[PDB]
Amino acid sequence: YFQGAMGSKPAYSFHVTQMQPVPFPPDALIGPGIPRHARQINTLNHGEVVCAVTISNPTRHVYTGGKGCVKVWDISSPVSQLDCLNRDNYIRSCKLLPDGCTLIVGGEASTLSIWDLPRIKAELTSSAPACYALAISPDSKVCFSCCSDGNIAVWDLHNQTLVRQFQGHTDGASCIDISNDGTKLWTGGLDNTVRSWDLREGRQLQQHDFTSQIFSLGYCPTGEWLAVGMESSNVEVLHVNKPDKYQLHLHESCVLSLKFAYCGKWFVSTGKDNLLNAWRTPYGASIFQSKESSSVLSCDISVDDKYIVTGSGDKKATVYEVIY
Amino acid sequence: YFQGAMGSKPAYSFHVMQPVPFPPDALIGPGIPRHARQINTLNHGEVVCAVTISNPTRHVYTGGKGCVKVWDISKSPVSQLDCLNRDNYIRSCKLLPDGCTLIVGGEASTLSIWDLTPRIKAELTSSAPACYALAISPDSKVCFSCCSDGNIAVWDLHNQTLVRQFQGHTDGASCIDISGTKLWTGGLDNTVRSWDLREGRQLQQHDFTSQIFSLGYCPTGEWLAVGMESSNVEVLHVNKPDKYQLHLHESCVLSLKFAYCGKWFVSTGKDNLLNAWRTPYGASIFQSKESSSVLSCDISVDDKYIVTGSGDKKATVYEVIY
Ligand SMILES: N=C(N)NCCC[C@@H]1NC(=O)[C@@H](NC(=O)[C@@H](N)Cc2ccccc2)Cc2cn(c3ccccc23)CCCC[C@@]2(C(=O)N[C@@H](Cc3c[nH]c4ccccc34)C(=O)O)CCCN2C1=O
């Protein structure tokens, strides 16, 4: 059993309009659905840099993406291994379909493997040499892939056919999220921009320009907010429509992953600086911080918000139990 | 400017044991500090055993070896009060409500009464070889002194005469606080005793597993906080059987002081730590690590400042930030 203890830090969360520190409301650090802390419960010794992590629904299995393979762990040694691509190249993203019987694996290879849960059901073949990020539509019919050439590939998962290729981003598309169904696509890139896309009419809506590259992004499940993890080490929380934005300074290096909890009240960000930071939506009050042994490359939160899994540069994954 | 950031620790606050589930106003609320910022260092040069702050806040009084130093906190002392002799420590110094008088107690049979060039107005002479703690009545007429022999001497400050000597403890009386009808005293006999000030007799007795070094009575009533030799802080209800046991010290809890609003309190240890706690279940508000043992503490009447006395032969002034 653990108990809260209040700390303070020099001003790290600012309102941008020029910067002014955020005066936190009383429900910033404590409230229903607000975690008190995160407790490490497992270490998954993958043995390769873990670039992608996904948690099963219901929570039982953890999928870790390393060099050439996906390892499946029973969190109640791997229970199985999924060989997807050349054992010299990294898996960059693996997404489960809502039901949980299908897994889509992307990486440093031209093909996306669709696994039945195990064997390869099908293989979508792209023109691009690599996939850096994947997103599945809430309806489980479409898959969005962020290509190395900056394009966004739109796949029809039923017929295993390409439907379209968005304008993307120049130099590479690094991250993706779907808008609370499911008409807007948000992508980030190495061209210092975040772009929104009309999924019904098929093309670009908005463009947010930044001073550095975007490595991660998340769309708030209760809507309104988009959280952006940058090369600069800053996290920016922008309103989709309003001009108000927050700038968060608790990372000392690149913000590599970002994930909102399903209730939308809080989110996590992970850095090259060994930190997993939990933040209050939207002004970024610091809920908890966990320091790891190496760079934290990827993260996932279970659909019930009870567990967090992180992928590490120390060639492992860590499972945390979120304590309320 | 500073912003709050939530942290967690393995269970350190228990209901007497079961860990305390904190309510939402435990770590955040009006009158609950966010943090404490060091603003001054007072280089006394002797271990600072007693610290008291003027009302209104302007001057801080630090008690060391045969010397009280006066500091204007608005880095060098503005004045010095030499308590003869210079070889013994000042254990307690309490100002009278107005602020023009200072009662100095310590490792000597006499209590000096200073007029505020400052001079010694009078000297109350006790039979005991030392005074470990002082408390002044709200009316400014009586002074209670905790003697080394375990007795509680009651002094009439106007006539400089002893009125009575309470049974005290079977061993030394180390600490004291006024409820202004009930006196609470702690001792080296592992007990906390309450005294009827109107009838002049002993009301209650709380028995502990180790010696009591410090104690405080919550200004809004109900709670008594006890700092112990075991390193534990215990918060006992005056009437109910419920009690809290706090474990954030690794060594003797040497001083303890409630904020005047009664919502929070501080405790200091031989372990170099200053801890701020939520009344009554002891949620950890802030912690400050010092360079040496923290022997004494005071909080200003407005709850804006904390002063601590250190084993590193100095005092530190903190500004409490809300
Ligand atoms: N050692 C092989 N086979 N992979 C290495 C690929 C490394 C990866 N960089 C590309 O994807 C880059 N692409 C490549 O390097 C290609 N050789 C991949 C490829 C191999 C084989 C076939 C086809 C393709 C493109 C890229 C460039 N940047 C990107 C940002 C996000 C997403 C993608 C990029 C700009 C900033 C790069 C810093 C960053 C970063 O900070 N990396 C971290 C974490 C990290 C450590 N090891 C990793 C392995 C894979 C992915 C990430 C990491 C670090 O070094 O601390 C950011 C996250 C990914 N990353 C990389 O350096």
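The chain as shown is numbered from 1 upward.
Header entry for method reads X-ray crystallography, 2.0 Å.
For all residues, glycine too, the Cβ spot is worked out from N, Cα and C.
Swiss-Prot gives this note for the published mutagenesis A:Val49 to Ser (Swiss-Prot position 486): Abolishes HESX1 binding. For the mutagenesis result A:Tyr90 to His (Swiss-Prot position 532), the note given in Swiss-Prot is Abolishes HESX1 binding. Annotation of the mutagenesis experiment A:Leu256 to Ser (Swiss-Prot position 702) in Swiss-Prot: Abolishes HESX1 binding.
Counting 4 residues missing between A:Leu117 and A:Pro118, the deposited model places the Cα atoms of those two residues 5 Å apart. A Cα-Cα distance of 14 Å separates A:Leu256 (mutagenesis position) from A:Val49 (mutagenesis position). With 5 residues left out of the model between A:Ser76 and A:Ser77, the distance spanned by their C-alpha atoms equals 12 Å. For A:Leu256 (mutagenesis position), other Cβ atoms within 10 Å of its Cβ number 25. In the three-state DSSP assignment, the secondary structure recorded for A:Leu256 (mutagenesis position) is strand.
With 3 residues not built between them, A:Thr17 and A:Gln18 place their Cα atoms 6 angstrom from each other. Counting every protein chain shown, the Cβ of A:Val49 (mutagenesis position) has 19 other Cβ atoms within 10 Å.
Under DSSP, A:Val49 (mutagenesis position) is assigned to coil, being neither helix nor strand in the three-state scheme.
Cα to Cα, A:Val49 (mutagenesis position) and A:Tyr90 (mutagenesis position) are separated by 8 Å. Counting only residues at least six positions away in the same chain, the Cβ atoms of A:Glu48, A:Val49, A:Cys51, A:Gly65, A:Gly66, A:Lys67, A:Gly107, A:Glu108 sit under 8 Å from the Cβ of A:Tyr90 (mutagenesis position).
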